[PDB]
Amino acid sequence: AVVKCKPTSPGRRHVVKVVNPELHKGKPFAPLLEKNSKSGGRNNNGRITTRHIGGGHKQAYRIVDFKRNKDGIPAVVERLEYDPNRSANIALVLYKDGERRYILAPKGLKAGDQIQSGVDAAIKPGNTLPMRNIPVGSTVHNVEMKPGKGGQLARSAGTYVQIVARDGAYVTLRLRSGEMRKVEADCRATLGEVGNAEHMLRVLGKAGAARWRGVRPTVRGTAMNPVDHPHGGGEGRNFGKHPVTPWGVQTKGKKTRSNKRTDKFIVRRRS
Amino acid sequence: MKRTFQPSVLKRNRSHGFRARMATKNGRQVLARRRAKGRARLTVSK
RNA sequence: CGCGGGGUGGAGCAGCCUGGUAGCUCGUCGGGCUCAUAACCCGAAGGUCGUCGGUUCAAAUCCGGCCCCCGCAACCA
RNA sequence: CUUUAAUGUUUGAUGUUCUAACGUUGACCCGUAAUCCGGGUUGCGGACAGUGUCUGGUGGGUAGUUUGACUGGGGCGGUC
RNA sequence: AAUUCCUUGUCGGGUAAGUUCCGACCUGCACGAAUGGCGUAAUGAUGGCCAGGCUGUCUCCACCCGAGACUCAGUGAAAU
RNA sequence: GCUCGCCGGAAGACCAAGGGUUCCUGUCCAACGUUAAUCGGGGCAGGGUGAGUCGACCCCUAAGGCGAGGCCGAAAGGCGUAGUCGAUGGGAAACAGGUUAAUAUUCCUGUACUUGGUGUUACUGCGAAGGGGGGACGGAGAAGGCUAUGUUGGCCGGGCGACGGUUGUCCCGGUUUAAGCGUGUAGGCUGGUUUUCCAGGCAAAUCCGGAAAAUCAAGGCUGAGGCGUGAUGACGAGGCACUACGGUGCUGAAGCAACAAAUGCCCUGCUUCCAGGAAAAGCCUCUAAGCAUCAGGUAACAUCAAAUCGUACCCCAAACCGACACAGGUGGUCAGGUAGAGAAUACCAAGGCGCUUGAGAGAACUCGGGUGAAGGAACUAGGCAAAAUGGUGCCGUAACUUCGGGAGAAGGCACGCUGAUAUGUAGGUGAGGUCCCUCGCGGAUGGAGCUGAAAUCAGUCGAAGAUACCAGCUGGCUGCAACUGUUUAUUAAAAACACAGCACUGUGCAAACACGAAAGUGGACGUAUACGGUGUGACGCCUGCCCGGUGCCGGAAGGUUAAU
RNA sequence: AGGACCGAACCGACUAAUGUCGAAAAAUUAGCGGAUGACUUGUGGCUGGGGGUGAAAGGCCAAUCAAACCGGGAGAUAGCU
RNA sequence: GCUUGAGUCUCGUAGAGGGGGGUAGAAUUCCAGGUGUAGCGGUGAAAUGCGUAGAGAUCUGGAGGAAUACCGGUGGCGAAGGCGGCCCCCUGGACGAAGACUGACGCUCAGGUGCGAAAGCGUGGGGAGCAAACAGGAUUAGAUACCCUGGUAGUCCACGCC
Ligand SMILES: *C(=O)[C@H](CCSC)NC=O
């Protein structure tokens, strides 16, 4: 649910909270938890490549399934969980052979539902099927690029893809942002929208309520001295140069779409 | 005021030790120059 | 102190640069339309070109002096 | 001369198809208990992409310099 | 007015007396809507002002208790 | 040696870091010490550091470094796999007392524990760089059960006391005891045992996990402390007896009860919330390639071994770091009495020191402070500085508001000692006693002892009772910025920066972008409810007109146009 | 519960005074703000010169920063003293 | 206690009554493509605008959104606002018939509670058509109007407010 907390203090006053009464409040499965040391945006050399990264809270990574490779075997949604590095919740399901493995959490799902993959799995939120067995006009998630790679598209809270058409070996998708890509016909998808459907309405309320998550204060360009950034300096807040990035590249409208080998697969770009 | 120098053997030897020089070509130049000069305390050691 | 620009019918602006010729809108005047007025239509009139001198075949125009007006500048210690 | 028509011929410019160059941060297997890598399969792209030489454009992101003198001190103006 | 040079602009309040301050008048040298505009509870080792309390801040200082200054013995520098 | 004074959550006692003999003793006094100096962290000679249980080393990993081949790079070299390093982390084991001028959980005395080697006996399937369990985990908050430890009382020993009383509810000193072994409590976790089956755990699997029935309701795991034991032992105030009068030899009573109580422990728990909280080995379990009269494994027992390095002293400081015997900085632990909420503060204990120049003087002037007639900001750039307000309970409290606040608003009242209610209450702990029982560290019950607020009434004393130290100045209008926070180390802490929020815009994944000549990484083991850039800056009411110039985006026909 | 309130430790550094050849090459004294957090700090690594780092002052990078230190070009150059 | 008030029960009636969830076609718009060619569009006229890069017209396909022709009627339903493509699901109200049962359980109602077009507001989606504001073009003495070409919020969706 969504709750605007009581104004007991300035800083708490503007917080809105995501109270999930479903997520398992115990401790997760150990064998699917590996270390994940944060890197603050530093490369192999050691210099910071991307800014605003670091601090945060010490977290462990939950290795989840993407492939849905073990086919033909039914499963039961044992319980839901909370995942730090996702947006959507993750669910610990159990195969009929006795192997537990995590998978993402689709919208309408309860602890105790039935999910399975392959080609025989019916049309229900959670079942994984190649796109040549999926009805046109359906909503899916975790779309693959190449068959078996795992799934790339639509993975965060409520991000869903609407299949457009299925001409030949090229099935057409309509991405969440608004781009018509044409992909391999054997790309595996998963029915229904992803869960954690209220994530968008969450506000932080505090500066620290973003700090332990991983960000760093963003310093504006106009405050910095001209030797640091392509803006700034001046006696008394001046500006007037063409808005850019810390490296001269004009921002606020300047396309950098250049990969070209994926030009064949992009039918329509974002309007 | 914290005087700009705190001792630490381990940290010192990992940045000014004998082997702290032999791991690189430059260190081989420093070991050469100090020997060329006739120095006695080539590097902080025993 | 200095730089640039402007002053033209009642009013606001063209024309000057590349000299002989001054136009536009409104307004005034006269007639018509209307019961009467405005608006509209038709017609006609009106300028010492801020002032003065000079150069020139010819000066609103080109130069220089003066008045008024507008902007800029009138600084670093 | 021009307008035109068929063929031969000449290379050039588009579109589609193909597989062998090639890419593969797709799946599998082995070297090997090794998510690097190499090779062998197979699928998907495919003579594109990408790299190299030449070339126009953009370019303070970066770099080397210029930015006069006289002046009743310098500046503004004026002037040579 | 953190913005008004002329200016301490004019009027009103506070004061016995107010270039500061509060509130208005628009005659805005040269305010103005994300180089954000106008308000705003709370907060601030912040900025300006008035009132109470309070005192040596002051009228106008006097005395008092210690460290030095002065003297004796020992040691013994400095810029110039 | 006798008084005095000072710190006592330190100026004390121990480890780490780091120093490097500065520790102790004898001797010496030129030089060093901001003075003298028979003194010393000074010179000279000699002595001192004793470990299977402490730590390091070792086994195992994090960040990250090195990195066989390998990829890339003019050369150097860069990145990185398998591996191997790398503690501030995890992993076997000892406590008490005595002793030297200086070292001791290291030596001596007593009493124990751990890990392997080998041999013997009785049983028995063992067996990996592979699988599984375990190790193995967040902050905050609360309660209960205890201990460390302190006080009080009894008991034992000593004194009955240099000015008035003091054989008594009197006073002084003491009343300490571990690890290990046994028990397994308070209390915490979780349903146990068994038969069968399985595409799961890159192979197998008797192991875990999954799916069905059987049987019973307990079993198992964990676990501070206490009680016994350790211990007719040591220690022990005080005597006895010798002094090189430094100290030694000998001897040695009581050694319990209760209450108060931690931030230590149970708790690496429990409840809850979110920002969702190392890895590996040791350890235990299971089998494969195999080997099976074996070898090995397990239990008991005899016996051997556990090396090497550090160990002194300083360690909130004249020994570290600051040139110095420097008013400075320096991580962790232990941390007593009264008042007090407390680790504040005042005064004391253990313990350690009197700060390395002193003696007179009592001027101006300066520094650090005390008080002050009358007035009360008249000072002044400005109430800067001082003054003052300052505790608890209780009563009471405005504008405005985001309805939380403003608010400790403002402003007041009672505060001491003594008796009484009550030869000390409410409340707390709680023996003896009694009964019960799945018989034990047990339950009801019982209530003495012990301990102990506040309140009400009365009396009484001082000028003054939160009597000291400690300990808010309050209020009105108002600019700016939301607020917490951050920054110019060393003249500027602010209205600057940041901030959650909003908006524009880039990005379809080998993502944009960034470091790197490259490979490769970061972005992200995320993927449009995501991420980067930019502007602005909570929230409330909103956010007008202009595409001329610049930039960006879209469009391509034509003109112009590079190499070829 | 809290980037909540009061206030020691701890951290920081707002006013004034002392000091300025000081005790000290930014401290002491009396008072101040944070003080469960964007908190503080120990041990150990990583990022480096036109580079790093930066809640952004052109602050910080060994008492030094509008481009560190050391050696080398190098006896740089100077119409200047 | 009775029964003419009112109410419940058995069987049926018609209905845009309502909520949630699916689905269909005409039409519009846009995008890609073929054909093909100088106007198209609009008005009182004109202009703005679009167009020889090649519109419109015409043919084909695809992507979305909203509204539901004819049926449709001073027809029906609900307290009212208000509600009509079709369908499934949950569900409300009124009415008709033959009798029975309870036996006045009634009529109304300040305050109190709820429902309540549109416009408008908060949050997050959607955006075809239409269209405040605004701009441009004209008419006009003037026209920040009527008329014309564009066009944001909005109108649409879910949860709330008003
Ligand atoms: C000019 O005013 C001059 C500036 C000196 S900056 C050190 N000051 C004169 O007194």
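Using the numbering of Swiss-Prot, the residues shown for chain A are 2-272, in order.
Just so it is clear, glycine is given a Cβ too, placed from its N, Cα and C backbone atoms.
DSSP assigns A:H230 (mutagenesis position) to coil in the three-state reduction, outside any helix or strand. A:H230 to Q appears in Swiss-Prot as a published mutagenesis result, with the remark: Loss of peptidyltransferase activity in reconstituted ribosomes. No change in rRNA binding or assembly into ribosomes.
For A:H230 (mutagenesis position), the same-chain residues 6+ apart in sequence whose C-beta sits under 8 angstroms from its C-beta are A:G222, A:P247.
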